[PDB]
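Enquirer: What follows is a single structure, and I will ask about it in a moment.
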Amino acid sequence: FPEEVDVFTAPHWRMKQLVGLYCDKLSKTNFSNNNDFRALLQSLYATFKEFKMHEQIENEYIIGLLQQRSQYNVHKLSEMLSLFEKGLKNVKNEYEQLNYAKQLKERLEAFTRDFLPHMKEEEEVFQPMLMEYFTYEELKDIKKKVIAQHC
């Protein structure tokens, strides 16, 4: 659709950038090294906080409106951030770091597997709906708001 009414593509470009970055970091991290371990968790925490802001912006500026006008599924992150905090606060040696690493990798993989199709659905399903329930200028205005909150 026209760029000026597209409320997902730019935010999702950033979220996908952040996904690729944590996938790269995770693959390069030495989980036996406490500094590498904690640097990874700190990066993940900042990333997932931005993911949380993203979903909240969608809720407050896009989905609430779209649901009112069109009139079921209720548009994870908090649990992930809690997992990271546990790593930063409760892991004190190599045994605990490597046991944590296994659980961390399983949860991030599951998360990533769910998050990419989540974004795709917004683009493929919600955006067409936005065209049907809102005027072109109403959508330009929503996009201005969504960008201002992301950037």
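Numbering, chain A: per Swiss-Prot, residues 4-74, 77-80, 84-159 in sequence.
For this deposited structure, the header notes the method as X-ray crystallography, 1.9 Å.
Placed from the backbone N, Cα and C atoms, the Cβ positions cover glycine too.
These came from Swiss-Prot, pasted as-is:
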{"type": "MUTAGEN", "residues": "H15 to A", "note": "Abolishes iron-binding and promotes its degradation"}
{"type": "BINDING", "residues": "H15, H57, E61, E130", "note": "Fe(3+) 1 binding site"}
{"type": "MUTAGEN", "residues": "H57 to A", "note": "Abolishes iron-binding and promotes its degradation"}
{"type": "BINDING", "residues": "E58, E61, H80, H126, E130", "note": "Fe(3+) 2 binding site"}
{"type": "MUTAGEN", "residues": "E61 to A", "note": "Abolishes iron-binding and promotes its degradation"}
Enquirer: Can you name every residue in this chain, apart from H15, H57, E61, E130, with its Cβ inside 8 Å of the center of the Cβ atoms of the recorded Fe(3+) 1 site?
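Expert: Neighbours within 8 Å of the Cβ centroid, excluding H15, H57, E61, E130: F11, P14, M18, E58, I60, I65, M127.
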Enquirer: Which site among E58, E130 has the most other CB atoms no more than 10 Å from its CB, taking these as binding-site residues?
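Expert: Comparing the binding-site residues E58, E130, the most crowded Cβ belongs to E130.
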Enquirer: How many whole Å apart are the CA atoms of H57 (mutagenesis position) and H80 (Fe(3+) 2 binding site)?
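Expert: Per the Cα atoms, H57 (mutagenesis position) and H80 (Fe(3+) 2 binding site) stand 12 Å apart.
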Enquirer: Given the recorded Fe(3+) 2 site (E58, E61, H80, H126, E130), which additional residues of the same chain have their Cβ within 8 Å of the Cβ centre, ordered by sequence?
Expert: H57, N62, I66, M127
Enquirer: Whose Cβ, among the recorded positions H57, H80, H126, has more other Cβ atoms within 10 Å than any of the rest?
Expert: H57
Enquirer: Tell me, by DSSP, whether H15 (mutagenesis position) is helix, strand or coil?
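Expert: Once the DSSP labels are grouped into three classes, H15 (mutagenesis position) ends up as helix.
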Enquirer: With 2 residues left out of the model, how far is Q74 from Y77 at the Cα, in Å?
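Expert: Cα to Cα, the distance spanning the unmodelled stretch is 8 Å.
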